[PDB]
Amino acid sequence: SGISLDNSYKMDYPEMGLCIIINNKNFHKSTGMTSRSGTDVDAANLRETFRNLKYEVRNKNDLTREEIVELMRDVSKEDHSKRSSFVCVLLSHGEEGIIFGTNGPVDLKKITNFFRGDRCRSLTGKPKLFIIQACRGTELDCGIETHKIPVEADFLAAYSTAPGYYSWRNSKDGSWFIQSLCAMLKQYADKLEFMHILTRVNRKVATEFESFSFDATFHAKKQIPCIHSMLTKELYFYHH
Amino acid sequence: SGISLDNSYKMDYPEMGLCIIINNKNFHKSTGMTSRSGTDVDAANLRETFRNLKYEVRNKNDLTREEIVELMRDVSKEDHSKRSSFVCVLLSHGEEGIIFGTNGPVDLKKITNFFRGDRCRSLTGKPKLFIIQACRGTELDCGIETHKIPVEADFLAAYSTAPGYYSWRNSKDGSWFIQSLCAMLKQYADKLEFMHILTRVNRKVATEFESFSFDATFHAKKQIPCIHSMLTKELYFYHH
Amino acid sequence: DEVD
Amino acid sequence: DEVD
């Protein structure tokens with residue numbers, strides 16, 4: 001045949017892959033964590049968005065830390081041979097490096113490790129996408145008025161917010177980040193490479209949202225999401 | 001005029017901007033840090049590479065932690081109004097969140113804060129690029145055989161390695177990451193958007209390099225760089 | 001608006 | 001090959 005290029009992931013396997021959505025809204029009272037109003041709006045938007053991208057979506061609600069780990073372990077032991085990619089969306093409270101089960105925290109690194117190149121062989125070389133709506137600390141952005149491959153290769157973490165910072169969720173509309181992510185996927189998934197989509201999400205969150213609060217400490221604050229890419233190829237959700 | 005789009009940073013200011021290269025090779029003996037053989041190969045490659053992109057390159061060698069902070073402060077207080085972007089390259093020992101002056105560490109967050117949207121107004125809305133060749137911990141990758149904007153907006157950190165991991169430097173050839181970065185900038189800076197260039201760098205480091213050591217602990221190891229993007233637009237080094 |  |  002003629003000259004070939006392989007700058008982009010193979011996305012024409014029989015299946016796009018799983019989209020696991022962990023929607024933690026209600027937490028055990030002993031944790032003292034508040035209910036995450038608006039997260040169901042997020043979970044529904046994601047389900048529909050990834051459905052239209054032809055992902056096999058599985059929604060899970062209010063999982064304990066044990067259930068999260070067991071789920072990730074189990075999913076990582078499925079046969080993904082006929083799948084192009086893997087997507088996991090986490091909606092919860094969080095801190096840097098951490099997301100909360102309903103009864104306590106889970107290490108993000110622990111979750112992604114199940115899908116390591118050496119630990120999930122049917123996903124080796126395929127894009128493994130983790131989308132995380134959760135705080136990463138308690139900073140507020142005040143804004144300004146204008147042979148082998150690495151086992152950690154082919155991961156992408158799309159964080160809702162910068163490291164160290166709160167992440168914002170609207171109780172009526174859903175979270176700024178997930179709102180924006182679904183909108184940009186709907187508008188551009190048939191047009192743009194995924195980093196360029198996520199860059200549009202960065203701009204949308206950064207420009208269109210600003211907190212309103214009766215509390216001066218939490219009023220008029222801004223947010224910028226953070227793309228964490230260890231991908232080795234371009235990712236298009238469509239194929240030729 | 002006709003329909004306009006603004007998905008990409010304005011890169012046709014009179015100047016591309018500064019490229020500050022901090023090349024720390026020799027460390028104060030009391031720190032116990034080894035000399036970073038091969039880093040001069042890196043510093044020279046970067047200087048030439050960014051020269052050809054029309055950056056005003058400033059190389060600095062063997063800076064103390066105090067000199068690093070003073071330099072960043074001073075550079076952040078220059079008038080960047082006529083400049084499109086800002087680039088800082090850090091070549092040193094490091095740990096997670098940290099890079100070393102010759103006499104002790106500097107917080108990476110502290111360095112980037114000087115250039116915050118509210119603290120360096122002549123760079124507000126312009127891409128601020130930090131390229132970091134340094135360890136981020138001591139993990140080894142074993143591989144597998146195949147109104148307002150946020151003050152943290154418009155930053156990009158191009159890390160040589162994954163969080164928690166060693167980064168590799170060859171004493172003859174230079175570091176895997178900087179080697180690969182300059183090669184891909186030379187080949188694609190007139191063709192590709194910057195995230196797509198950095199993705200090529202990810203693939204080059206991940207596929208073409210593997211450590212050789214007489215020490216079993218450090219032998220046959222792999223590396224994947226990590227793109228940390230809080231950019232709000234596409235970045236092309238060329239303009240129309 | 002609430003934080004996570 | 002050396003580490004940083």
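Don't overthink the numbers, they just go from 1 along the chain as shown.
Quick check of the header: X-ray crystallography, 2.0 Å.
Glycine is no exception: its Cβ is also placed from the backbone N, Cα and C atoms.
The active site annotation in Swiss-Prot covers A:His93 (among others). Cβ neighbours of A:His93 (active site) (same chain, under 8 Å, six or more residues apart in sequence): A:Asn24, A:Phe27, A:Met33, A:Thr34, A:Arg36, A:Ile99, A:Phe100, A:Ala134, A:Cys135.
Under DSSP, A:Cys135 (active site) is assigned to coil, being neither helix nor strand in the three-state scheme. Summarising the annotation, Swiss-Prot assigns active site to A:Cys135 (among others) and lists similarity to another entry as the type of evidence.
In Swiss-Prot, a published mutagenesis experiment is listed as A:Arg169 to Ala (Swiss-Prot position 207), annotated Abolished ADP-riboxanation by C.violaceum CopC. Within the same chain, residues at least six positions away from A:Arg169 (mutagenesis position) with a Cβ under 8 Å of its Cβ are A:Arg36, A:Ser37, A:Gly38, A:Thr39, A:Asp42, A:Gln133, A:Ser175, A:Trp176.
The chain break between A:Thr146 and A:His147 spans 10 missing residues, with the CA atoms of the two ends lying 50 Å apart.
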